[PDB]
Amino acid sequence: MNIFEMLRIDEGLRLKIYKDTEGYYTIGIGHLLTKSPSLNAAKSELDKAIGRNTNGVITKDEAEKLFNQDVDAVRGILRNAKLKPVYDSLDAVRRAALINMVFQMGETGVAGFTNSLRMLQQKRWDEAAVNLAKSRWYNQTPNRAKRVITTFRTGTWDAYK
C-alpha cells in the first residue's frame, strides 16, 4: 500500500464534476475545483486545470494527472515551518496519514490541529488518536477519519486492508 492507493480508496474516482461531502464542486480523485456555488465557475476552473474545454468531463488519465500533481503539491506544503517538523519526525506510514489529512482539509484546515500535531511529534499515539477525534473532521466524515486515525495510532495499513 502507498499514499496513492490510500487516497484512491478514500476519495474515489469520478470523471464528471460532482459535489464533495461539503457540497463543493470536485472531479477526478478528490480534486477540489472551487468553493463557489456556480457550476459555470467550476467548469471554467476545470478547463483551466486541464488546459482544454472539457465540458465538465475528463479522462482517467487526466484525473490521474491532477492526482499526481496534487500529491506532490501537498508534499510541498508539508515542508512548511509549522508542518515540517512534524512530518520529518514521522515514519513512512504515518507520513502517509499526514498527507491524507492535508489533502483532504488543506493547510488552513490542518491548522487547528496544533495540539494533535504536537502529540504526534511526541510519539504519544493513543493520546494523539483521542485528541484527533475531538474535531469537526471526525464528526463530519467519521469513517474516513477513523481509518486515518488508526493509521497514526498503529503505524500500519491495517485500516486499509
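Numbers in chain A come straight from Swiss-Prot, and the residues shown are 1-72, 74-162, in order.
Each Cβ is built from the backbone N, Cα and C atoms, and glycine gets one as well.
Listed in Swiss-Prot is the mutagenesis experiment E11 to A, F, H, M or N, annotated as follows: Complete loss of enzymatic activity. Residues within less than 8 Å, Cβ to Cβ, of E11 (mutagenesis position) and separated from it by at least 6 positions along the same chain comprise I29, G30. In the three-state DSSP scheme, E11 (mutagenesis position) falls into the helix class.
Swiss-Prot lists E11 (among others) with the feature active site, proton donor/acceptor.
For the mutagenesis experiment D20 to C, the note given by Swiss-Prot reads: Nearly no effet on specific enzymatic activity. The C-beta environment of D20 (mutagenesis position), restricted to residues of the same chain at least 6 apart in sequence and closer than 8 Å, consists of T26, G30, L32.
Swiss-Prot lists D20 to E or Q among its mutagenesis entries, and the accompanying note reads: Loss of 99% of enzymatic activity.
Feature annotation from Swiss-Prot assigns active site, proton donor/acceptor to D20 (among others); the stated evidence is experimental evidence. Under the three-state DSSP scheme, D20 (mutagenesis position) falls in the coil class.
Secondary structure at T26 (mutagenesis position), as computed by DSSP, is strand. Here the residue is the original one, but Swiss-Prot notes a mutagenesis experiment at this spot, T26 to E: Complete loss of activity at neutral pH; covalently bound substrate.
Among the sequence features in Swiss-Prot, the mutagenesis site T26 to H is noted as follows: Facilitates transglycosylation more effectively than hydrolysis; covalently bound substrate.
Around the Cβ of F104 (substrate binding site), the same chain contributes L7, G30, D70, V71, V75, each under 8 angstroms and 6 or more positions distant in sequence. DSSP gives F104 (substrate binding site) a helix state. The substrate binding site annotation in Swiss-Prot covers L32, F104, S117, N132.
DSSP assigns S117 (mutagenesis position) to a helix in the three-state reduction. For the mutagenesis result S117 to I, the note given in Swiss-Prot is 500-fold decrease in enzymatic activity.
When other Cβ atoms within 10 Å of the Cβ of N132 (mutagenesis position) are tallied across all protein chains shown, the result is 18. Swiss-Prot gives this note for the published mutagenesis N132 to I: 5-fold decrease in enzymatic activity.
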Next on the checklist: For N132 (mutagenesis position), which of the three DSSP-derived states applies: helix, strand, or coil?
Outcome noted: helix
Item to check | Spatial separation of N132 (mutagenesis position) from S117 (mutagenesis position) - C-alpha basis, Å | outcome: 6
Next on the checklist: Using a 10 Å cut-off on CB atoms, tell me which of the recorded positions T26, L32, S117 is the least crowded.
Outcome noted: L32
